[PDB]
Amino acid sequence: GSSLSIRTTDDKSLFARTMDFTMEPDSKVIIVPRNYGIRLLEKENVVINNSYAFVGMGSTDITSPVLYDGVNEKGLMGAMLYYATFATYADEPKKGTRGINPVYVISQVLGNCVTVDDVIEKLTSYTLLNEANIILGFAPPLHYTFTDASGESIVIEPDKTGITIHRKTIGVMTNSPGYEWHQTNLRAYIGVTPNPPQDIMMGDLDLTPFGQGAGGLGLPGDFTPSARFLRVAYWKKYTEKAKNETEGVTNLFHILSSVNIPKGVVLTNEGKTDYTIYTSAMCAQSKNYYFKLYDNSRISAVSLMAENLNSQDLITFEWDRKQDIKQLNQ
Amino acid sequence: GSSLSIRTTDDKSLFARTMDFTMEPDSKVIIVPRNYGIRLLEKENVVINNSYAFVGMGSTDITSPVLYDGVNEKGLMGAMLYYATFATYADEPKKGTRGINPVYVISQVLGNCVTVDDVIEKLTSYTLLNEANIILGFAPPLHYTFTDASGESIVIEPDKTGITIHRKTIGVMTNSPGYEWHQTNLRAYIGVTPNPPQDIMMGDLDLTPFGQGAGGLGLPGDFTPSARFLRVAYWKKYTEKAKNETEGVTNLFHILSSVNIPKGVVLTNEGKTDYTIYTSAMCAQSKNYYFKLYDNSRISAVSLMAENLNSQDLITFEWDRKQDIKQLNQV
Amino acid sequence: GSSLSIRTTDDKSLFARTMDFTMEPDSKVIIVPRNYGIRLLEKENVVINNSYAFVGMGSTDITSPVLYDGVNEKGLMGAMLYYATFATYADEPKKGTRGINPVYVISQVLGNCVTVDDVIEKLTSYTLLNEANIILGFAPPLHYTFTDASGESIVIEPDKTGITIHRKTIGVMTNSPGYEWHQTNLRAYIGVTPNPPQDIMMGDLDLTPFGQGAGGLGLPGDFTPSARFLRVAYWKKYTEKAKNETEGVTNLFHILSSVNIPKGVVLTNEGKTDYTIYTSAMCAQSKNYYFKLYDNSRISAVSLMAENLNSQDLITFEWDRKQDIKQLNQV
Amino acid sequence: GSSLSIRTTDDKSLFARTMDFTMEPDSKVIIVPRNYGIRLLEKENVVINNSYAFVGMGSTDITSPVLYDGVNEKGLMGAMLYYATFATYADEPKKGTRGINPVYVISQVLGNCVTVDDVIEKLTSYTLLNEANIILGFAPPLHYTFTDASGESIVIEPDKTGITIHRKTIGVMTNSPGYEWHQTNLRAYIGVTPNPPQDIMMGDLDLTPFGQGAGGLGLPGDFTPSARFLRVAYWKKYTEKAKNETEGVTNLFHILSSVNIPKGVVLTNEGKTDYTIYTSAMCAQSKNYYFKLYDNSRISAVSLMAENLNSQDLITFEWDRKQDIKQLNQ
Ligand SMILES: CC1(C)S[C@@H]2[C@H](NC(=O)COc3ccccc3)C(=O)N2[C@H]1C(=O)O
Ligand SMILES: CC1(C)S[C@@H]2[C@H](NC(=O)COc3ccccc3)C(=O)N2[C@H]1C(=O)O
Ligand SMILES: CC1(C)S[C@@H]2[C@H](NC(=O)COc3ccccc3)C(=O)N2[C@H]1C(=O)O
Ligand SMILES: CC1(C)S[C@@H]2[C@H](NC(=O)COc3ccccc3)C(=O)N2[C@H]1C(=O)O
């Protein structure tokens, strides 16, 4: 998948993520309220009490709410994205550390944390562990991005050297490899702009472009994580600033679109389709969650703030996998 | 912009296109009814009479309705797209031809034609002229694609040598250069697949890809016309066979999304921002014309087989330039 | 392979080409003298008589000398290169044409022609036939480039529609597809420059390139014909104006080096290894033909304006397939 | 520049390097014999006594022989290549370390070291220093590759974290960025082979390639260090094994050629040409040095073994910047 944060021009931070998977059963939008318990591991019993309510896209098939992204009531936003062959986990916690499940990292940070630093500290009392949840069958190689209300982003990744933190990132993350590497890849591609190369001659012949779009030459178009990072970064940089929160979601979906993967164009070596099952955006300041799906391109939205925050069970919706065409006449 | 037709499994032809421009003049959905009247030229009063009623996206700022694409009541779909530096027009009609404004051809084909050969034969009595319009300020360099209910597809292209007809096209079209050139560019990319590269060794070091989608390696990703064509064909090829009309409209919007241009990422020589104004799709069997827009990713649909098809007046629907977000709880 | 002509500042035209093949049959430098005799066809005994003597690389395994490229005593340079899937030949000559073996045209142009229009006009009396030879086993799909002492350049291309002449070419040619197609592909790469991209900021992070040569971003690097053409033209464009013949021969070999294929990096459908057998350059004003080879990066030169130009017999020079390393001290 | 080692099939290791610069005055091939002194710094006086004789391309304008590449008599081969914006140097040595000049690293390792491990050890009694030699005007951002007779390669690079060593590399190095990054870039490009993609159809149309060469699609062609690494790596991998030492030099020059830079096609922001001024190859087993230049494509060779190794002054040659065309007739 691919993610990014942007900064509205009326002091408002937004974060969006594409989920790319090989077939998505289930997954609703869950507001999880205060004082629900979120477990830490699955085969053992500790379950931290969340100070904060948050909301996002997740599962509900194991025993604590699993969230892939979300905003909590204090303006911190987050995602776990795949991260194949670079994710490393422990068997048992370290010294003065106790253990956590990759799939649980988000719920737990979003229920407890507010600043982006709060997340770096929280995550040195954690060692990630090699536990296979039943909804997949194994521990998804993951890495996490996060973004507080101020718009400062961070990437946390579980390498084999140990947990790697990157402060003050450019607010973009996709998938493997490490964020360090994508950030230096960016340089190879600085020539990719919105501006036309200027006309040339080859002897007597005059050479001018086929039409508009040529400043972009070099930018790869495949759906490889390295390219996906490249396009999301590069169209974040040049895309026009969003003046308001609605415009933010719109941009965020226009940029993600360049990396949105149709059914069938990417196969695995087993032979299943890898496609964009949904794509969402969240706002720090209003604590809104907006989302879109493969089978429907109408953004649905929940407001976390206008709900019973305090509050016996989780609140649920519930995917409309059907194209919501407005008929202007019958 | 960029286009293509696909065919579903319930025997249904569908054609979609994005429109890329530096600013929107007022456009709308326009239903043109039988016997309305469409000029050939802006400076002349000859007004040929449309046999058929149709529906598409168009302008209304000039004497007759101008359609960028759409579908008449006999299930013929088409569009005009930009075709810069290649498009050539006349000063006067060749002997035994009526002259025509290039912005008027879709209207005129869509009001009087049913099959693809109908359009081929129709443009023998025609000569594209160098006529301006008050909408843009000049005769825009265009070429045309068309797609009848059977699924066949063509490209009419006004070149320096004359009007060039390409028959049994793959049903994808972009902008310049000419259809044969793009059709031969496809060759240089046949190793763009949905499949993964095999693993290799470089000495004792093992190499396997970053995650996925490496079979696509070499597909360009910019928004030049020539890149768009590639994306649009290769992703047309591999995307899943659509099964119904609606899931057909989705596939089209997904395939087109790969070539949807956000504001600011493409600038002009005068630094105008070139972006996808709207995307539309239409169907031959239902005669339904769908569309989203830059600020509204919600699809609106218009049925044409439900209207006063012999109406005296145009039937039009204004743009909803407002992002139409559903509230799942009170927001 | 890949070719091009350049012009120096002491008013000298030079043409170089690489030859890419899956194995070398015996080839050599061949000086063909005036009045030698060159067949049109292998199965026929008509033997037209060469006005001019020339020199180039060729075979000797068939009844007449076969030249892949070279330069006659009137300073006309040329080559035949592969032209797969596009090249079309006859079964019989069109009315009022003598038939010819495609492998024989360079010989026949080089023995009887002086300027580029001479060659254009000459191939109106000609029809490429489908005639095999015992060297390769079949009529190879080819096209031809030519370059006279004035610097002008042309591409003769045997298409399905017929023989296609492109005049005032940029003087670069590769393999397929057709010259117009490559000439229009150049457009999609005009932002391949020797200049650095400007520095940018992405938020607060500063970006500047890895070292150098980033203006080249987007130039493909594979050994498809279409890539080679690009490399060869853009590096023809920017490389430094050569000042003399010899430094002219170097530039050519440098520009060609970018498209020189090492053994094993390109395989065939039957898995034959396709590699650059040799590179040659020749000059119009000196009538000197230069060449290195895969195993000998040392250039050997043959002067033609020093021989028995009316000799009864061929004059030939065997390949030195031995890397010719200088010993600066006793090695 | 760009470099690589290959392994002959008769138990013989060879290493070649392209030198890319913005104008090359001077530079001969220098055999430096045993018991010559090689300084360590330029403004201060320590000068280590070399156990071994070696030979390569270098300068002779400062006060100790500067070598860019070479082989010593014990079969170790080496190069310094540029390394812009990633090279970091100290002002003063560390603890138990004393100081060295980037330009001197090669002479000194090649005069003293035999195994590739010998080089890792030697280089933890060294801290590189910020001293501006007169032939350039400043300390060239450098990084070093090395290769012993056994064919095991290593890359040493001076990062800002400190000196970075990579063991058992793939035997390829160009320029920035770090070797770690190029090695993981390699994966993005595994699809680049010698084999044709197989034919496809688009509806009724048949699609087959323009001709031979299409397995290579994706490989970039620019002269950027990242691409240059990519081509040198990828054509090293697929190029046919060299059966003997002569064939080794030939391959090594056929592979380097793909990354050999013509005059004029690369400019700097000041506006000077950046071109390949020479390109050389060396053998572990025979201790031969072979070289080629921009203006001449005939390989000249020195044999280190057939010289006075022991031995008052340096031995010199001396560039023939003139195309050595054999005339087969006058
Ligand atoms: C005056 C313009 C800014 S608008 C007109 C025209 N159209 C567009 O920009 C619309 O999109 C394109 C789509 C494909 C190729 C070229 C352009 C074009 O080019 N134009 C510009 C130009 O020529 O500078
Ligand atoms: C089990 C799987 C079907 S899913 C897992 C992995 N990931 C995905 O499909 C998710 O999508 C990604 C897309 C790009 C980069 C990383 C991940 C992959 O490859 N996998 C497959 C595999 O080959 O085992
Ligand atoms: C001083 C210089 C002319 S040389 C220095 C640097 N390097 C080179 O020209 C050498 O060539 C390289 C080529 C590729 C990567 C790294 C180096 C560069 O850029 N430079 C120039 C600069 O811009 O200051
Ligand atoms: C029989 C062959 C291996 S040799 C013949 C022919 N030529 C080459 O491989 C020479 O190089 C080329 C140069 C440009 C385009 C195509 C080929 C070709 O293709 N051939 C091969 C084929 O068609 O498989």
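Per Swiss-Prot, chain A residues shown: 4-333, in order.
For this deposited structure, the header notes the method as X-ray crystallography, 2.6 Å.
Placement of Cβ uses the backbone N, Cα and C atoms for every residue, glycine included.
Its Cβ placed at the centre, A:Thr63 (mutagenesis position) has 16 other Cβ atoms within 10 Å. Swiss-Prot lists A:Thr63 to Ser among its mutagenesis entries, and the accompanying note reads: Slightly improves the specific activity. Has little impact on the substrate affinity, but exhibits 12.3-fold increase in catalytic efficiency; when associated with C-110 and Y-198.
In sequence order, A:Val35, A:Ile41, A:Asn53, A:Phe57, A:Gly61, A:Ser67, A:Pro68, A:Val69, A:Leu70 are the residues near A:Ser110 (mutagenesis position), counting only same-chain partners six or more apart with C-beta under 8 A. Record note (Swiss-Prot) on the mutagenesis of A:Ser110 to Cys: Slightly improves the specific activity. Has little impact on the substrate affinity, but exhibits 12.3-fold increase in catalytic efficiency; when associated with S-63 and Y-198.
Here the residue is the original one, but Swiss-Prot notes a mutagenesis experiment at this spot, A:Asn198 to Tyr: Slightly improves the specific activity. Has little impact on the substrate affinity, but exhibits 12.3-fold increase in catalytic efficiency; when associated with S-63 and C-110. Within the same chain, residues at least 6 positions away in sequence whose Cβ sits under 8 Å from that of A:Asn198 (mutagenesis position) are A:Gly218.
Chain B comes within the C-beta cut-off of under 8 angstroms for the following of the mutagenesis positions A:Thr63, A:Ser110, A:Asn198: A:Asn198.
Following the DSSP three-state reduction, the secondary structure of A:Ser110 (mutagenesis position) is helix.
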